[PDB]
Amino acid sequence: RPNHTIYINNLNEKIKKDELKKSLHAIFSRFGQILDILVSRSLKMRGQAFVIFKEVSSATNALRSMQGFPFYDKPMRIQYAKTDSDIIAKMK
RNA sequence: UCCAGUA
RNA sequence: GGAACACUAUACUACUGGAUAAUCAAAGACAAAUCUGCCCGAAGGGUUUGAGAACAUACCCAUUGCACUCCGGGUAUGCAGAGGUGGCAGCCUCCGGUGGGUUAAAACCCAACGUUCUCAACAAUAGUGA
Ligand SMILES: [Ca+2]
Ligand SMILES: [Ca+2]
Ligand SMILES: [Ca+2]
Ligand SMILES: [Ca+2]
Ligand SMILES: [Ca+2]
Ligand SMILES: [Ca+2]
Ligand SMILES: [Ca+2]
Ligand SMILES: [Ca+2]
Ligand SMILES: [Ca+2]
Ligand SMILES: [Ca+2]
Ligand SMILES: [Ca+2]
Ligand SMILES: [Ca+2]
Ligand SMILES: [Ca+2]
Ligand SMILES: [Ca+2]
């Protein structure tokens, strides 16, 4: 079910944390306001990224019209955040 | 291993 | 450069180039100034080497992973960052290599950035100067 944050995995693991951040924000800006974007290259949190929007309609729209997107020769796998992000929890 | 210049 | 004021010589370290005649050339960052705030100490000043650890960058193995506190493993690499008396933050200047601006081209300018901590060793000798 719809949520401000979207979970993206199947991301090219060879990509630097800085480059990936700026690239993600770029392809997801046309969808709405981006409060933040979490990326880690840990053992557990790599190949993935959380991307938070300010509006749920933005996220819902981003998921739908970006699924399987060829992001670094690897078709994205977007999904809704199972849980809510801290940024949003401590707010409303 | 010596010699110069430089640092 | 030369390591706890400062300078010089020597041993010595590094860059670059040479063969007793040891060439020319190349190579070279501590130059200028000594800032602001806060904070810790009995005292603030390391152009040395090493060892751990962390971090970064190449590959290699493993990982398809729901986080929001950094944090898989392995091989190689790191030997350029500097000054402003400790630390954190900011600012000024320098050196370096990227990316912009301006030019006929430079030169000038703008911006972002550049390996850190811990332990251990070493910090000589000769001379000079408060
Ligand atoms: Ca010098
Ligand atoms: Ca000297
Ligand atoms: Ca000395
Ligand atoms: Ca000098
Ligand atoms: Ca000076
Ligand atoms: Ca005192
Ligand atoms: Ca110093
Ligand atoms: Ca690694
Ligand atoms: Ca290593
Ligand atoms: Ca370096
Ligand atoms: Ca410059
Ligand atoms: Ca110029
Ligand atoms: Ca800055
Ligand atoms: Ca100590």
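In chain A, numbers come from Swiss-Prot; the residues present are 7-98, in order.
The backbone N, Cα and C atoms fix where each Cβ goes, and this holds for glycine too.
Quoted from Swiss-Prot, the note attached to the mutagenesis of A:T11 to V states: Abolishes RNA binding. Looking at Swiss-Prot, the entry for mutagenesis of A:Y13 to F says: Substantially reduces RNA binding. A:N15 to V appears in Swiss-Prot as a mutagenesis experiment; the accompanying note says: Abolishes RNA binding. Under its mutagenesis annotations, Swiss-Prot gives A:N16 to V the following note: Substantially reduces RNA binding. For the mutagenesis of A:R52 to Q, Swiss-Prot gives this note: Abolishes RNA binding. The structure shown keeps the original residue.
Sequence-distant contacts of A:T11 (mutagenesis position), defined by Cβ-Cβ distance under 8 angstroms and a gap of at least six in the same chain, are A:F56, A:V57, A:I58, A:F59, A:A65, A:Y86, A:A87, A:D90, A:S91, A:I94. Secondary structure at A:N15 (mutagenesis position), as computed by DSSP, is strand. Checking Cα-Cα distances from A:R52 (mutagenesis position) against the mutagenesis positions (A:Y13, A:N15, A:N16) with a 10 Å cut-off leaves A:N15, A:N16, in sequence order. The Cβ of A:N16 (mutagenesis position) lies under 8 Å from the Cβ of A:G53, A:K80, A:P81, A:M82, A:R83, each on the same chain and at least six residues away in sequence. Annotation for A:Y13 (mutagenesis position): spatial neighbours A:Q54, A:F56, A:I84, A:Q85, A:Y86, A:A87, A:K88, criterion Cβ-Cβ under 8 Å with sequence separation of six or more. Over all protein chains present, the Cβ of A:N15 (mutagenesis position) has 14 other Cβ atoms lying within 10 Å.
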